[PDB]
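Undergrad: This is the structure, below, for whatever I ask next.
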Amino acid sequence: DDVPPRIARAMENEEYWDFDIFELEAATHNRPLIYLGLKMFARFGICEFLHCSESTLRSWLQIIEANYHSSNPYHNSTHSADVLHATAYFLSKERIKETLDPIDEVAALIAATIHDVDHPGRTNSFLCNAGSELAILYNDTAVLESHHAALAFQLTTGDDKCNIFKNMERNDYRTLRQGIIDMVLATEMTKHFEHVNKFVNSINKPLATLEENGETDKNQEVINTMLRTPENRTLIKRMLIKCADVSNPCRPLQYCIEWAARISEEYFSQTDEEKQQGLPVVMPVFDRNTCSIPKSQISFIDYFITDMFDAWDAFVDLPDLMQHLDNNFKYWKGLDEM
Ligand SMILES: CC(C)Oc1cc(Cn2cnc3c(N)nc(Cl)nc32)cc(OCC(F)F)c1
Ligand SMILES: [Mg+2]
Ligand SMILES: [Zn+2]
């Protein structure tokens, strides 16, 4: 379609992992999700599955991207575009093609687009302690994560032109709705170790056991049967959206550092607001006046990222991501210089 040249060049090598998302951000004028969305939805053929026009998809991507806050350093349209790029990369790998169905691919790419819609640059704990409208609305239980999915479906189905699910069947939409909701809710922080351990115990450990008896067609069909079940497909979806969300430590060094600055700046603004209003300081280490960003990223990678992407790597085979992870980890160590 008639896209401008810089934005067209910015989306040149979108199938590759090494991708300049900030050049696309700069080119699109903080509209990376609509341009990258139209291409990624067309490549997979999502409107052919959903039975929507291109005009419906443009209106859908605009109203959602509009509700992403530009004022937030990290949690904005450019993050979800990078998370959409991470999702599309994992779907394009052979393990995920063989395992997941086309309905899961549509559920994954839609979930990534909406997963932080109307993020206020503030955590769940902030809104619970502050007594926010959403914290009261969702009863201190997945305050942001429930609001993201809910508002997304309010904006989609509430308007006629925005609704991309209008021509679906009753059964197909119900499954896809439950798929997207689950993947959006899976990104909440407190269920990290629940969703990671389930992926190890139900997929990786059984798959490691099944690999002992050669590479026979009888054993390969049992691996095909075991992975493709509805329960295991859900656990892969929960793991894929979680890895796609926090893929920034496994990006190229230039992009990794930029994501680290934005998330840190966002937490410093929260900590300044927590002290000013007199709220309890839930994230004490993330203060601009005391935080070491290199050391904090090392702590962040060790706690959450290292074990998660190790499990995800064994399943999918991601030598580029783990090579970047090692390169970025060694960089943060090198910045001490004392
Ligand atoms: C306490 C706080 C730092 O914990 C977090 C923060 C985040 C959000 N987040 C996303 N990219 C991040 C990054 N590069 N550094 C930091 Cl410090 N937090 C990041 C995700 C997460 O876990 C992954 C999933 F559970 F959400 C856990
Ligand atoms: Mg989130
Ligand atoms: Zn996110």
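Sequence positions for chain A are given in Swiss-Prot numbering; the residues included correspond to 482-819, in order.
Header lists the method as X-ray crystallography, 2.8 Å.
Here the Cβ of each residue, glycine as well, is placed from N, Cα and C on the backbone.
The active site, proton donor annotation in Swiss-Prot covers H556 and is backed by similarity to another entry. Sequence annotations record features per position, and here Swiss-Prot assigns divalent metal cation 1 binding site to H560, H596, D597, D726 based on experimental evidence. The feature divalent metal cation 2 binding site is assigned by Swiss-Prot to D597, with experimental evidence given as support. Under the heading of mutagenesis, Swiss-Prot lists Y748 to F and annotates it as follows: Increases sensitivity to several nonselective or family selective PDE inhibitors.
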Undergrad: Given the recorded positions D597, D726, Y748, which lie close to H556 (active site, proton donor), meaning Cα to Cα within 10 A?
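TA: So the list reads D597.
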Undergrad: Mind giving me a neighbour count for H560 (divalent metal cation 1 binding site)? Other Cβ atoms within 10 Å of its Cβ, every protein chain shown.
TA: 25
Undergrad: List the other residues in this chain whose Cβ sits within 8 Å of the Cβ centroid of the divalent metal cation 1 site residues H560, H596, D597, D726, in sequence order.
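TA: Same chain, not in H560, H596, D597, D726, Cβ within 8 Å: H556, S561, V564, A593, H600, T668.
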Undergrad: Taking ligand 2 as the reference and 6 angstroms as the Cβ limit (strictly under), which recorded positions among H556, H560, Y748 are close?
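TA: Among the recorded positions listed, not one has its Cβ under 6 Å from ligand 2.
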Undergrad: Under 8 Å Cβ to Cβ from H596 (divalent metal cation 1 binding site), same chain, six or more residues apart: give me those in sequence order, or none if nothing qualifies.
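TA: Correct list: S561, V564, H629, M664, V665, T668, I722, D726.
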Undergrad: Provide, as an integer number of angstrom, the distance between the C-alpha atoms of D597 (divalent metal cation 1 binding site) and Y748 (mutagenesis position).
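TA: Their Cα atoms are separated by 16 Å.
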Undergrad: In whole Å, how far does the CA atom of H560 (divalent metal cation 1 binding site) lie from that of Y748 (mutagenesis position)?
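TA: Between the alpha carbons of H560 (divalent metal cation 1 binding site) and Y748 (mutagenesis position) there are 16 Å.
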Undergrad: Have a look at the binding-site residues (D597, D726) and report the one with the fewest Cβ neighbours inside 10 Å.
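TA: Among the binding-site residues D597, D726, the sparsest Cβ neighbourhood within 10 Å belongs to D726.
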Undergrad: Note down the number of other Cβ atoms within 10 Å of the Cβ of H556 (active site, proton donor), including every protein chain shown.
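TA: Step by step: centre on the Cβ of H556 (active site, proton donor), count other Cβ atoms within 10 Å, giving 22.
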Undergrad: Going by DSSP, is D597 (divalent metal cation 1 binding site) part of a helix, a strand, or coil?
TA: coil
Undergrad: Out of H596, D597, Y748, which recorded positions have CB atoms lying under 6 Å from ligand 3?
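TA: What lies within reach of ligand 3, judged by Cβ under 6 Å, is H596, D597.
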